[PDB]
Amino acid sequence: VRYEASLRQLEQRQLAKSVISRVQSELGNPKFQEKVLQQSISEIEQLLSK
Amino acid sequence: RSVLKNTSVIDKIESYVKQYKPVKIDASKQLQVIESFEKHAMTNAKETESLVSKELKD
Amino acid sequence: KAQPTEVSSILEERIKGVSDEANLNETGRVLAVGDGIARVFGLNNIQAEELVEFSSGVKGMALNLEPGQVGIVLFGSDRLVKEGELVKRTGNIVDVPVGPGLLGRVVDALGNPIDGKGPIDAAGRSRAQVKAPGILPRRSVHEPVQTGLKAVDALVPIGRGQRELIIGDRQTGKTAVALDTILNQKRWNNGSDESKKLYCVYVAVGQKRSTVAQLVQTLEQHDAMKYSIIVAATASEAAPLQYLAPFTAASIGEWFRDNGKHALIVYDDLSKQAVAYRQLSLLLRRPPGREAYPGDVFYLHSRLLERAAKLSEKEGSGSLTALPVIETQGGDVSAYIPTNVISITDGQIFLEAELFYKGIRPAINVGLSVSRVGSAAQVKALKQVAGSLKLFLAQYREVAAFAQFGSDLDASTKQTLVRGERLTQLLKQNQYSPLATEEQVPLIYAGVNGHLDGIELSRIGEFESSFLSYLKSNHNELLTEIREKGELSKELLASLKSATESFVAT
Ligand SMILES: Nc1ncnc2c1ncn2[C@@H]1O[C@H](COP(=O)(O)OP(=O)(O)OP(=O)(O)O)[C@@H](O)[C@H]1O
């Protein structure tokens, strides 16, 4: 049981450095451009709602 | 057993325990020697008991 | 595998759902961060002691409000909170997760678990600054807290709802009393009745990381972690965490108090909480008092320890019992801090350094350690067979400095001197072996009535385990009688005297 919990911790830290890899994957995109549209429509959704 | 999601051994050592579930028996082997020791003890005891019962009334 | 990523993606939906309703009637710029505290412009609708969140994850409590700006204390190192960032306000007075799901976990002061066993199954949030229960839903204490130590339940008994102080010195065996009490509650935490179970919340403030690591390892060796709650505020982390963490743990205790169950809490040690409080009040220009603890440091330990008593039947007969620990300086009982914890708690267990220097562990000084409402809530059996024991140790303490002259004396002082030395050597105890009251009664009973007087002084330590195994093998029914009845009748007393004089004879 102890070793199972240790293997789960190793899986989580591998996916943590994979999250770092996903940050590196995301930050090169023109989602930097395309996502301003997402904020635009989202502010339309928020501020109209009151 | 439901704790270990990747079980693979708990049925193995479960069967290993149920293999050795007739673990090992004890010994009340003494039915020849222990009767000899209580025989000598009861002999000396009855001798002393009757002797002091005689010697008190004497 | 990806199962925590599934759970975290559900939490992403919550974060994205929260982003669809995020309009923070609050945000203000950080004017200046200095002295480990931040000044914030804006936030024109904030509350006093409202939790806020800076733009780097460091949370904060807004403890003062001024016309113009609001002063927010930090909850970590100030390395993260930068000038000119963004201050959303959360919306809450400072709360922590309470409920039964924390049993087994190790959290710090804000309910963030740091064991590595997933999120807290939290049955609710509760304020840190709860008003103490007033004088009407209180009942005077009438139930024992069997600590399992010999000398504690002999001399200074603890009631459910009786705030008792463990005061002592550095490396003199202070933590071991609370740890042995938590390990003694295994007698009932394995059991079935709720009103005899006793949950332990150990609140380490100001201590090292590795000490709390070893203490979690100890409470998982002897299996206490099905009922333990560790609130750790280790000395690496910054000062308002240590100012907060015993209060949040007192909220954890009040959750068990209002819901009928009984629970023990251990503060360890509040002489570092007052260190953290004098740090937070000497960085806000508030002027110091006697020995530079700020003038309200009585009020701090007041509003902490007063959230622990015995609720009566009107509220559900729950309870909360506190053992704060105070590190003095060289056997002192008259600095400004240990004369404020004493003037709150219902008594002291003064663990004097000189007796531990002679190895008598635990080193309770009997003539100083006293309890005020302990006597009305002891187990009935010990109160029947130790009503002489406090007065007898007072008698032996009277002739302590009189026998140092080496002068030949009468017979009565020699008799009391031998019996007093046998009782002093008798109350020793190894680590992690609390003795239940069902076994504390016969050992003290052999001590009181002169049966030990033929034994040499060195054999007493093995006399303890020998007489215990003699009663465990043969007179098991007497131990069950003391367990069930909790009281020695005349027949029980005569049978116990026979069972003593049997084993005393050899
Ligand atoms: N009954 C006992 N058996 C064996 N060792 C003991 C016993 N009681 C105390 N000690 C020793 O006392 C030492 C310190 O224990 P403890 O942590 O209670 O002291 P302390 O003053 O609380 O230290 P700190 O204040 O740093 O927590 C330990 O090393 C432990 O070995």
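So for chain C, numbering is Swiss-Prot's, and the shown residues are 39-544, in order.
Just so you know, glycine gets a Cβ as well, placed from its N, Cα and C.
DSSP gives C:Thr213 (ATP binding site) a helix state. Look at Swiss-Prot and you will find C:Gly206, C:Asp207, C:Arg208, C:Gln209, C:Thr210, C:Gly211, C:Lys212, C:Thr213 tagged as ATP binding site.
Secondary structure at C:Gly291 (mutagenesis position), taken from DSSP and collapsed to helix, strand or coil, is helix. In Swiss-Prot, the entry for mutagenesis C:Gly291 to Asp states: In ATP1-2; growth-defect. The structure shown retains the original residue.
The 10 Å shell around the Cβ of C:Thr383 (mutagenesis position) contains 24 further Cβ atoms across the protein chains shown. Swiss-Prot lists C:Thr383 to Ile among its mutagenesis entries, and the accompanying note reads: In ATP1-1; growth-defect.
In this structure the C-alpha atoms belonging to C:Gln209 (ATP binding site) and C:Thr383 (mutagenesis position) are separated by 22 Å. Each residue contributes its Cα atom, and for C:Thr213 (ATP binding site) and C:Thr383 (mutagenesis position) these two points are 18 Å apart. For the pair C:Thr210 (ATP binding site) and C:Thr383 (mutagenesis position), the C-alpha distance works out to 21 angstrom. In sequence order, C:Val239, C:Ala301, C:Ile303, C:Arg345, C:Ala346, C:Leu358, C:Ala360 make up the list of same-chain residues 6 or more apart from C:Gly291 (mutagenesis position) whose Cβ falls under 8 Å from its Cβ. Highest local Cβ density among the binding-site residues C:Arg208, C:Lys212 belongs to C:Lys212, counted as other Cβ atoms within 10 Å over all protein chains shown.
Among the recorded positions listed (C:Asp207, C:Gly211, C:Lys212, C:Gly291, C:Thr383), C:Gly211, C:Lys212 have a CB atom closer than 6 Å to some atom of ligand 1, in sequence order.
Counting other Cβ atoms within 10 Å of each Cβ, the binding-site residues C:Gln209, C:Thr210, C:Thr213 show the lowest value at C:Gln209.
Cβ contacts within 10 Å of C:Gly206 (ATP binding site), excluding its own Cβ and spanning all protein chains shown: 29.
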